[PDB]
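Input: a single structure, listed below in structure tokens.
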Amino acid sequence: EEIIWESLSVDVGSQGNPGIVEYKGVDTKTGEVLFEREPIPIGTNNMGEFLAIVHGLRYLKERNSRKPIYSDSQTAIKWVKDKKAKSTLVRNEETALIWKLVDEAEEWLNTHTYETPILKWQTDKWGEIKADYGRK
RNA sequence: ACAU
DNA sequence: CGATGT
Ligand SMILES: [K+]
Ligand SMILES: [K+]
Ligand SMILES: [K+]
Ligand SMILES: [Mg+2]
Ligand SMILES: [Mg+2]
């Protein structure tokens, strides 16, 4: 099992969990940063990992790219497959922004199609995903 | 246990 | 050490 180098890798970064959430997508081969989301004041790791995959799907579809997406998040890969982000984060005024984005990402999944393979990055074999924030 |  | 998730 080898890396598919012609791919997009995504990852979340956070300050606290729940805490400030951001995410980015990079070229797996070169590490070039292809997109970065503005920090969201309160969210969870898994909400961010979910949003990162969905943004990747939208990014690749817009560009007519058949590349797969790598994620290190077992949870978010399942949530995308299911089209449902099963987060425990309370809904209040401080979490409204993240929940709006998660709700809108689910809505996009429920109104669009894609063939993009969503692959598990095998951290135990390959080290940290190329989109990692280097904060752990 | 596994993945973050 | 704590949290988010299956
Ligand atoms: K990190
Ligand atoms: K990881
Ligand atoms: K646990
Ligand atoms: Mg990750
Ligand atoms: Mg990471």
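Heads up, chain A uses Swiss-Prot numbers, so what you see runs 61-196.
Every residue, even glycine, has its Cβ placed from backbone N, Cα and C.
The Cβ of A:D192 (mutagenesis position) has 18 neighbouring Cβ atoms from other residues within 10 Å, across all protein chains displayed. The Mg(2+) 1 binding site annotation in Swiss-Prot covers A:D71, A:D192.
Taken from Swiss-Prot, the feature Mg(2+) 2 binding site covers A:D71, A:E109, A:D132, and the record attributes it to experimental evidence. In the three-state DSSP assignment, the secondary structure recorded for A:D71 (Mg(2+) 1 binding site) is strand. Within 10 Å of the C-beta of A:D71 (Mg(2+) 1 binding site) we count 23 further C-beta atoms, all protein chains included.
Sequence-distant contacts of A:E109 (mutagenesis position), defined as residues of its own chain at least six apart whose C-beta falls under 8 angstroms from its C-beta, comprise A:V70, A:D71, A:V72, A:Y83, A:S131, A:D132, A:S133, A:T135, A:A136. Looking at Swiss-Prot, you'll find the mutagenesis A:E109 to Q noted as follows: Loss of activity.
For A:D132 (mutagenesis position), the Cβ neighbour count at a 10 Å cut-off comes to 20, with all displayed protein chains included. A:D132 to N appears in Swiss-Prot as a mutagenesis experiment; the accompanying note says: Loss of activity.
Around A:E188 (mutagenesis position), the same-chain residues at least 6 positions away in sequence with a Cβ under 8 Å from its Cβ are A:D132, A:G194. Under mutagenesis, Swiss-Prot gives A:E188 to A with this note: Strongly reduces activity.
According to Swiss-Prot, the mutagenesis experiment A:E188 to Q carries the following note: No effect.
A mutagenesis experiment is reported in Swiss-Prot for this position, A:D192 to N, and the note states: Strongly reduced activity with manganese. Loss of activity with magnesium.
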